[PDB]
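Since the structure comes first, as structure tokens, the remarks are kept for the end.
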Amino acid sequence: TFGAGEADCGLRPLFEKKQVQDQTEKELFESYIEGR
Amino acid sequence: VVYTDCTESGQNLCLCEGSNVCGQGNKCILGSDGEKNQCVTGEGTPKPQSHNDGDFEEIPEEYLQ
Amino acid sequence: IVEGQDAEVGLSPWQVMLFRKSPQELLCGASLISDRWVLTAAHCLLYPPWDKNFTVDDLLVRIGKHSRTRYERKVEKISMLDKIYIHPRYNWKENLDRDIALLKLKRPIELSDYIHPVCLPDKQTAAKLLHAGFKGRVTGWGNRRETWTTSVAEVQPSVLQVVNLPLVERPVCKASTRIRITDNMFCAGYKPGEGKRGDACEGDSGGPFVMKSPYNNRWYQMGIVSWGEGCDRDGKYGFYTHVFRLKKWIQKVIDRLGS
């Protein structure tokens, strides 16, 4: 039961964690908001 | 795996008839000058591979061996 | 990654590197979920046709790495594996069906600004998230082209690279290739006249294909970089293992002390 399913999963210590966005990141949510 | 162009006839698992892998149990017959490639059936030898890279900095001695 | 871009540091905390322990060379990418677990694509470990079967003994994991080649003493962490789990039914003698495998760290590594685990989808953020058109992300230190053409644009990046890709629709995936497509695989790339482009490539293999969530704020690992019918090939796309569809076998090997 080594876990792998951590509670602090995919929260980027620098980006999210610091409140800071990533360079191209808008791109991905621009996908979701023009839809399908 | 990424599949690429067949360089020799006989070759098994390669991009033979256009950008279409020639699966196992198939042989890529390399067309000569201005002749078309033909993935025909027969057993044939797969391409080479198990690559990537050439200049990896020295890592802490014992890890490797 | 074919026509991506150098990644920022910390852009991919969970992007590991499978390192053949000598011969000196990068074998593949993998993701990092526990702090003692790793997730890669089967074939990187067992690929019978390429005289591929590897051992704990033959490869090292490196986490929180940026340079492809530089050893990064203060940054990265090399870990010796312990176990190597492959999928009870991994099909290389066809389509690379359910080409997934879990590695195990010979210790729990300690997280850093450079190391963070990635999420594994949930019927909530998988069902809501797997809608074709939606841009995913791929990272890798593989080739920037296909070199059996004698490759200019010397195909090896010196830093980790990133391309974002839309998810394409099943119907269109099958029309691409002659190979049989399974449920256990989704494809992702640009239709052939989209202007934008990009694809994974040689040695990008069994690497992350993540999607961030707007609902919660996590990076999710949707698929694994499985196989290609020529990287960034026109009117061609890239196949990814489906993680959600296997989230379940994974479960049964972590516990296993459990049942």
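Looks like X-ray crystallography, 2.8 Å, at least that's what the header says.
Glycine is no exception: its Cβ is also placed from the backbone N, Cα and C atoms.
B:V1 to G or S appears in Swiss-Prot as a mutagenesis experiment; the accompanying note says: Decreased affinity for thrombin. All chains included, 22 other C-beta atoms sit within 10 angstroms of the C-beta of B:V1 (mutagenesis position).
Following the DSSP three-state reduction, the secondary structure of B:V1 (mutagenesis position) is coil. One mutagenesis experiment named in Swiss-Prot is B:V1 to L or R, and its note says No effect.
Under mutagenesis, Swiss-Prot gives B:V1 to E or K with this note: Strongly decreased affinity for thrombin.
Spatially close to B:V2 (mutagenesis position) yet at least six residues away along the chain is no residue at all, judged by Cβ distances under 8 angstroms. For the mutagenesis experiment B:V2 to E or G, the note given by Swiss-Prot reads: Strongly decreased affinity for thrombin.
Under its mutagenesis annotations, Swiss-Prot gives B:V2 to L the following note: Decreased affinity for thrombin.
The Cβ neighbour count for B:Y3 (mutagenesis position), using a 10 Å radius and every protein chain shown, is 25. Quoted from Swiss-Prot, the note attached to the mutagenesis of B:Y3 to A states: Strongly decreased affinity for thrombin.
For the mutagenesis result B:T4 to A, the note given in Swiss-Prot is Decreased affinity for thrombin. Annotation for B:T4 (mutagenesis position): spatial neighbours B:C14, B:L15, B:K47, criterion Cβ-Cβ under 8 Å with sequence separation of six or more.
Around the Cβ of B:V21 (mutagenesis position), the same chain contributes B:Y3, B:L13, B:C14, B:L15, each under 8 angstroms and 6 or more positions distant in sequence. While the structure shown retains the original residue, Swiss-Prot records the mutagenesis experiment B:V21 to A with this note: Slightly decreased affinity for thrombin.
For the published mutagenesis B:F56 to A or W, Swiss-Prot gives the following note: Slightly decreased affinity for thrombin. Cβ neighbours within 10 Å of B:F56 (mutagenesis position), excluding its own Cβ and spanning all shown chains: 17.
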Whole-number Å distance between the CA of B:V1 (mutagenesis position) and the CA of B:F56 (mutagenesis position)? 23
